[PDB]
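Below: one structure, written as structure tokens.
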Amino acid sequence: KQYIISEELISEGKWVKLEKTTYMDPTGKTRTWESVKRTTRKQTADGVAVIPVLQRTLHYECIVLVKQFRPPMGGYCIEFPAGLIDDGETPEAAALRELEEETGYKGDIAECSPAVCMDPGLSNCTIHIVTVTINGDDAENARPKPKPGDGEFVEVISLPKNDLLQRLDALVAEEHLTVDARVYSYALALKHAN
Amino acid sequence: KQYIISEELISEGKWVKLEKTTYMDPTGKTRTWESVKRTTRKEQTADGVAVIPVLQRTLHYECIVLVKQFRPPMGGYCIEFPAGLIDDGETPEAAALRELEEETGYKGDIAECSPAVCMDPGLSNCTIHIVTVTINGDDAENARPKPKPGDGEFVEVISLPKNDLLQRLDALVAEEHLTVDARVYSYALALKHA
Ligand SMILES: CCNC(=O)c1c[nH]nn1
Ligand SMILES: [Cl-]
Ligand SMILES: [Mg+2]
Ligand SMILES: [Mg+2]
Ligand SMILES: [Mg+2]
Ligand SMILES: [Mg+2]
């Protein structure tokens, strides 16, 4: 019933562009939408985000998160490890790779979502959410070695899965960070379950 | 350590703008980023809300109430939590209840309200409050819920059981071209993981 008629370029950066989308509304009237797209997509999706479950015997199961300065936000954010999928990379391989670079952990793939939208009223950005388990008792994850690329500066924050929401709220209150909406959504559902 | 040095406007549509962001990296070196912002944020503590609406009815399993609509940035239909921007002077809770009623017909009760969470913080400064609302589906008000969509709004309601949310989402993606939102998928994944 609704569909895109045309896309007009408004402005194109190196990494992001702004378009004016013309579309057919369900009444049969033509309407416009200002949209954002990345210039980097090739791929199943733009990026991956990793839900890393750190499993150590005789310890609570932790979710491994990252804290970074985010220039669009003007501040620090707490997020699932994540990055864009390299040209001709699978989402799983991007997931294990980004997890290693950002955290130093070597994980195993548990499951992989279909491409999911980030902010669909604003952009076409999509990611695969990849659930990964980390055997924290293996020697490779003893002294995990994070390999930041140029200009990446990432802090690792592991939080217990069984209290995640309350721990995130604490960091927000105490550290004036912004929690990521996907992280928060995950944390809410852990409390809402059953 | 890191902070914004300058924000230069590149292009300003009516709804969105693109900015060249200059910031100080933690080595003391000046770097740039291409940033997206909305033009609509005034004194709201966030751009928008998204509502987690838990529909509760005697002798029923709890449902999560979702909406499906065409998203011109995505060029297709998306399944999302009910959501909208916060009107000037409106509280996040009022916005949540109002959007829920407009989009679904249901009259909810506030349960909890998150702090401002970021939508896609490597791309944009956009933020939302995630507002959990219970819907008493045994109340007469909520028996024959009719969407009251605004101008150019065309929303379908999809209520799915909480106890099978992920598989029911998978079954919808399997049967048609449609993208699930990353917050909804994250929430459904945690419901499984718990
Ligand atoms: C910022 C994403 N664009 C919009 O919200 C919009 C609304 N009408 N036209 N474009
Ligand atoms: Cl798991
Ligand atoms: Mg990253
Ligand atoms: Mg990277
Ligand atoms: Mg909406
Ligand atoms: Mg609306």
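What you see of chain B is 14-207, where the numbers are those given in Swiss-Prot.
Cβ from N, Cα, C; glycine included.
Copied from Swiss-Prot, the annotated features are:
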- B:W28, B:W46, B:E47, B:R51, B:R84, B:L98, B:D133: substrate binding site (BINDING)
- B:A96, B:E116: Mg(2+) 1 binding site (BINDING)
- B:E112: Mg(2+) 2 binding site (BINDING)
- B:57-197: domain 'Nudix hydrolase' (DOMAIN)
- B:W28 to A: Reduces affinity for substrate about 8-fold. Strongly reduced catalytic activity and strongly reduced affinity for substrate; when associated with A-46 (MUTAGEN)
- B:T45 to D: Phosphomimetic mutant; unable to generate ATP in the presence of diphosphate (MUTAGEN)
- B:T45 to A: Impaired phosphorylation; generates ATP in the presence of diphosphate (MUTAGEN)
- B:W46 to A: Reduces affinity for substrate about 6-fold. Strongly reduced catalytic activity and strongly reduced affinity for substrate; when associated with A-28 (MUTAGEN)
- B:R51 to Q: Reduces affinity for substrate about 15-fold and reduces catalytic rate about 17-fold (MUTAGEN)
- B:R84 to Q: Reduces affinity for substrate about 5-fold and reduces catalytic rate 67-fold (MUTAGEN)
- B:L98 to A: Reduces affinity for substrate about 6-fold (MUTAGEN)
- B:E112 to Q: Catalytic inactive mutant for both ADP-sugar pyrophosphatase and nuclear ATP-synthesis activities. Reduces catalytic rate 6300-fold (MUTAGEN)
- B:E116 to Q: Reduces catalytic rate 2000-fold (MUTAGEN)
- B:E166 to Q: Reduces catalytic rate 120-fold (MUTAGEN)
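Shown on the structure are the features that Swiss-Prot records.
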| residue | record | Cβ neighbours (10 Å) |
| --- | --- | --- |
| B:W28 | mutagenesis position | 17 |
| B:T45 | mutagenesis position | 14 |
| B:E47 | substrate binding site | 19 |
| B:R51 | mutagenesis position | 19 |
| B:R84 | mutagenesis position | 25 |
| B:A96 | Mg(2+) 1 binding site | 22 |
| B:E112 | mutagenesis position | 23 |
| B:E116 | mutagenesis position | 27 |
| B:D133 | substrate binding site | 26 |
| B:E166 | mutagenesis position | 13 |
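Checked against ligand 1, the recorded positions B:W28, B:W46, B:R84, B:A96, B:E116, B:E166 give B:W28 as the ones with a Cβ under 6 Å from it, listed in sequence order. In this entry, substrate is bound by B:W28, B:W46, B:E47, B:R51, B:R84, B:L98, B:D133, whose most widely separated C-alpha atoms sit 26 angstrom apart. Cα spacing between B:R51 (mutagenesis position) and B:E112 (mutagenesis position): 19 Å, rounded to the nearest whole number. Contact annotation for chain A: of the listed recorded positions (B:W28, B:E47, B:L98, B:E166), B:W28, B:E47 place their CB atoms under 8 A from a CB atom of that chain. Of the recorded residues, B:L98 (mutagenesis position) and B:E116 (mutagenesis position) place their C-alpha atoms 13 Å from one another. Mapped onto three states, the DSSP output places B:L98 (mutagenesis position) in strand. The 6 Å Cβ screen around ligand 5 retains B:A96 from the recorded positions B:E47, B:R51, B:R84, B:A96, ordered by sequence position. Cα proximity to B:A96 (Mg(2+) 1 binding site) (within 10 Å) is found for the following recorded positions from B:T45, B:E112, B:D133: B:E112.
Using Cα positions, the member of the mutagenesis positions B:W28, B:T45, B:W46, B:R84, B:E112 nearest to B:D133 (substrate binding site) is identified as B:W46.
If you compare Cα positions, B:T45 (mutagenesis position) sits closest to B:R84 out of the mutagenesis positions B:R84, B:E112, B:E116, B:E166. Looking at B:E47 (substrate binding site) and B:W28 (mutagenesis position), their Cα atoms lie 17 Å from each other. According to DSSP, the domain 'Nudix hydrolase' (B:57-197) comprises 36 helix, 54 strand, 51 coil. In this structure, the C-alpha atom of B:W46 (mutagenesis position) lies 33 angstrom from that of B:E112 (mutagenesis position).
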